[PDB]
Amino acid sequence: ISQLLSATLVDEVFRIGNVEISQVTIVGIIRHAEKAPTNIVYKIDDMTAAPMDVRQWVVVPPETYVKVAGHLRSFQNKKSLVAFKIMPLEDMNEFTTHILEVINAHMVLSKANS
Amino acid sequence: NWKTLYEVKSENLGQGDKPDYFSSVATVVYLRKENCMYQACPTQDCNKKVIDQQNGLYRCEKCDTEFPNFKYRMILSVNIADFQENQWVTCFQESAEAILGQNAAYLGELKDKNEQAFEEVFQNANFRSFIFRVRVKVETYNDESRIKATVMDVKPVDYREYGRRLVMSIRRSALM
Amino acid sequence: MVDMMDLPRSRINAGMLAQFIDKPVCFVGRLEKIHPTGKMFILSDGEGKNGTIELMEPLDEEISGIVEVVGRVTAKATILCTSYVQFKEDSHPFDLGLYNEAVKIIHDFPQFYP
């Protein structure tokens, strides 16, 4: 979530560093959620920046780890996420693996663009 | 044999005259929801799609017989995506039943009895991660050469060994 | 003063406590012992080292196993815990050595992990 809030917005497609992104997935702990007749908003925290917001259209109880995959949106210059699917972790090793997946992913492409 | 879709498409894989095999881990993005199930022959083995006789009876050309019953079977085309590339592969009954987490007959009944649950099966199966063993070869059709990919095995992921491989690659690769 | 919940909480092991004084941190370890008045306990990391946890109120819930706490590093090389949460291991064990290796990885090259 640290590098999502730092993403630039150009011609409707967001970029990070020297790489484009349109579909992303992350893992974090729910903090709070509210019910709406049409959608749901969660405050997902991964402990590297303030709780981001994720929006899903028509509930996981708080304090639970989850993995999400979705789209990046900007509204009034405020970053947000629209999530296709949210899934609670069962094996706790998933996020330990994800931490290494992130560094592998955002490191391999950097040299390719070099 | 560990491979990455980018290297598969960029390291001269599948373009050869022999079917090459590779194994990799990737996430499932899209599942073709239509044109997946075709009625099949009750016998134990036949490389033939049965043909309807429109009288409650079916015929097989390869064996030239007629039976009053048909067996469902699965052919699925799916797109697998990773952190750098995506690829199209096709799955038969063995791998399709694993990915959908269901047997062929149950899904066959569901599609013709409960379409919403049929869709929900693909939805739930969507975005999951599996360890994929696939083979790729070039097929000639109407004088066009293109690579077709078929899935051999589908299994869940080994998080511990996956992380160990990732960390070993990271430490080794960077220090070069 | 600003709430610590909205800061870049770092992830570390017991051995790095001497270089992150007064900054928010995130600690992962296995429960070892509980002080008899319910106002202190100790956790251990992959290397086997230990760090002590301090709190403000007595605990009315029994806790054991892998523990997740966040707080501020005090002057005594200790953690002033503000919140804690306990993972779920009902079906798999947590490869804490792997997590320790991952945490060692993050601080090696932070550019890819801001």
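Numbers in chain B track Swiss-Prot; the residues on display, in order, are 441-616.
This deposition comes from electron microscopy, 3.2 Å.
Including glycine, each Cβ sits where the backbone N, Cα and C put it.
Experimental mutagenesis is annotated in Swiss-Prot for B:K449 to R, with the remark: Significant reduction of sumoylation. Loss of sumoylation; when associated with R-577. Every protein chain shown contributes to the tally, and the Cβ of B:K449 (mutagenesis position) ends up with 16 other Cβ atoms within 10 Å. Reduced to three states, the DSSP call for B:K449 (mutagenesis position) is helix.
Among the mutagenesis results in Swiss-Prot, B:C500 to S has the note: Loss of function in DNA replication and mismatch repair without effect on DNA-binding activity; when associated with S-503. The residue drawn here is the original one. Classification of B:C500 (mutagenesis position) by DSSP places it within a strand. Using a 10 Å Cβ-Cβ cutoff, B:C500 (mutagenesis position) registers 18 neighbours.
Cβ-based neighbour count (10 Å, all protein chains) for B:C503 (mutagenesis position) stands at 13. Among the sequence features in Swiss-Prot, the mutagenesis site B:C503 to S is noted as follows: Loss of function in DNA replication and mismatch repair without effect on DNA-binding activity; when associated with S-500.
Residues within less than 8 Å, Cβ to Cβ, of B:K577 (mutagenesis position) and separated from it by at least 6 positions along the same chain comprise B:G454, B:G456, B:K458, B:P459, B:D460, B:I587, B:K588. Experimental mutagenesis at this site is recorded by Swiss-Prot as B:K577 to R, annotated: Slight sumoylation decrease. Loss of sumoylation; when associated with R-449.
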For B:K577 (mutagenesis position), the three-state class that DSSP assigns: strand
Pairwise CA distance, B:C500 (mutagenesis position) versus B:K449 (mutagenesis position), rounded so that it is a whole Å: 38
